[PDB]
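Colleague: Got a structure for you, questions after.
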Amino acid sequence: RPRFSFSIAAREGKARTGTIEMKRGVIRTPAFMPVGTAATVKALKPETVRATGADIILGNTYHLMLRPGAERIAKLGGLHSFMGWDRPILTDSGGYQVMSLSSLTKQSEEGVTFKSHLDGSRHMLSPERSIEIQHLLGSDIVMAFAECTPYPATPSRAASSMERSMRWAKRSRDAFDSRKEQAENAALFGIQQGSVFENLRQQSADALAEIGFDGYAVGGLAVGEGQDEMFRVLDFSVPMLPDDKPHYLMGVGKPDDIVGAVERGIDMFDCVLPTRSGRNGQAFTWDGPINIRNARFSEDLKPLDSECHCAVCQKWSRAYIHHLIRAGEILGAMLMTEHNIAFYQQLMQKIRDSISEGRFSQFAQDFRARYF
Ligand SMILES: [Zn+2]
C-alpha cells in the first residue's frame, strides 16, 4: 500500500532478507529481476514470468525510447498496461546501453548525444530526460542517470566520471521531485560509482546519502574486473551505503556471483544471462550449467534439473528440449528460458529461507560445492 517501504526481517552476517512494499506489490529480497528489453521478457508471457516466482522485472529505457518510444507508450497507457505486467517494474536510466549500443556517442555535462543503432538517431539523453522517459513508461523504481566508468579506469578518470555522476544524481533527484505524480507513486534509486577505488566509492556514497534516495545501487561492477575484484569492491563499498535501504547490484547474475554478493549485503540483482543463455542452449542446474545441445542429452529422459519444480521440468525431458534447440524451434527458447528464470527464482528463495533460518553461510558453502 505505501509508495515505498523496505523492511529487513532477518540477518546473517552482512546478508539480509526482507521485503519492499510498493503500490503495485511486495518484493521479497534478496530479489532477482528478469530483464524485459523491448517491453517483453524474451520468449515468455508475463503470467509465465510471474509463475516462476518473479515479483518485479526490469524495463529497458534505452530500447523503449527508440522503439516504440516513451511518448507512445505513455499514450497507450504506460508500460504495465502495454506489456501486460501489473506488478512493479524497475527501469534502468539508459546511460549504460547508450554507451554500449549507440553510434557516435557525445559526452558533455548536459548529458549524452547519440545515434540510434537502427534507424537514424533518437538523439538526446540527460538526467532530466531520462527521469522523464521513466515517468512516461510508468516505472515504479526509477534509476538516476549516470556516467559509468569503463574498466580499467585510472584514478583521475574514475574520479571525474564519479564527480559528474554525483552531479547528475542531484539533477535526477530534482527532476524526479518536480514531477508530483512520479514523486508520490514511484521510488528513486541513486547509483554509487568510483570504479575499484574505495576513496572514490566513499565519496560517491556520501554524496548519495547527502542527496537521499530510496535505495542505492552499486554501479560500475561486472564490467570486466572479474569476480575476485568485484567481491573485493563489494566488501568495502556496500558498508558505505545506508543499511536501512536496499542495495542493488546492477547487471550481476551468475549464480555464484549472486550468492557471494548477498553474503556482502546485496538485496537486488538483474541480468540477461538466464534468458540469453536459454536461447543459446545453456540450462542452469544445481550441479552447474549444461549445454542441452550436447549429444549426450539426445536420449536423456530426465528433466533439465531433477530438483527443479518449474513446469518445464515437470513436463518435458532433456531429450525433447535438446531436439527443439538443435532444430531451432521457438518452443526450445521458450522452454529453456522458463526453466532458467525458474531456476534463478528458486535460488533466491533458497537464499531468503536460509538467511531467515540462520543457515545461509552453510547454504552458500553447500551450493558452491555442488555447483562446481
Ligand atoms: Zn525446471
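Since chain A takes its numbers from Swiss-Prot, the residues it shows come out as 11-382.
Recorded method is X-ray crystallography, 2.2 Å.
Backbone N, Cα and C define each Cβ position, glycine as well.
In case it helps, Swiss-Prot gives these features for our protein:
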type	residues	note
ACT_SITE	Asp102	active site, proton acceptor
MUTAGEN	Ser103 to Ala	Strongly reduces activity
MUTAGEN	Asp280 to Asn	Abolishes catalytic activity
ACT_SITE	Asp280	active site, nucleophile
BINDING	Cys318, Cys320, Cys323, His349	Zn(2+) binding site
Colleague: Please give me the CB contact count at 10 A for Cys320 (Zn(2+) binding site), counting all chains in the structure.
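Modeller: A count of 23.
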Colleague: Whose Cβ, among the binding-site residues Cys318, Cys323, has more other Cβ atoms within 10 Å than any of the rest?
Modeller: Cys323
Colleague: Under DSSP, is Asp280 (mutagenesis position) helix, strand or coil?
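Modeller: The residue in question, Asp280 (mutagenesis position), is strand (DSSP, three-state).
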Colleague: Rounded to the nearest Å, what's the C-alpha distance separating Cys323 (Zn(2+) binding site) and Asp280 (mutagenesis position)? Just drop the number here, would you?
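Modeller: Between the Cα atoms of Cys323 (Zn(2+) binding site) and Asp280 (mutagenesis position), the distance comes to 24 Å.
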Colleague: What are the other residues, in sequence order, whose C-beta lies within 8 angstroms of the center of the C-beta atoms of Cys318, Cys320, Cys323, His349 at the Zn(2+) site?
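Modeller: Surrounding the site, in chain order, are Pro313, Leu314, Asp315, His319, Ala321, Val322, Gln324, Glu348, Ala352, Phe353.
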Colleague: Output: those recorded positions from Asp102, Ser103, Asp280 whose CB lies less than 6 Å from an atom of ligand 1, in sequence order; none if no residue fits.
Modeller: none
Colleague: I need the least crowded one of these recorded positions (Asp102, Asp280), counting other C-beta atoms within 10 angstroms of each C-beta.
Modeller: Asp280
Colleague: With Cβ-Cβ distance below 8 Å and at least 6 positions apart along the chain, what are the contacts of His349 (Zn(2+) binding site)? List them in sequence order.
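Modeller: Looking at Cβ-Cβ distances below 8 Å from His349 (Zn(2+) binding site), excluding near sequence neighbours, one finds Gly288, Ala293, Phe294, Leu314, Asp315, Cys318, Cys320, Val322, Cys323.
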Colleague: Using all protein chains in view, find how many other C-beta atoms are within 10 Å of the C-beta of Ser103 (mutagenesis position).
Modeller: 27
Colleague: Three-state secondary structure of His349 (Zn(2+) binding site) from DSSP?
Modeller: helix
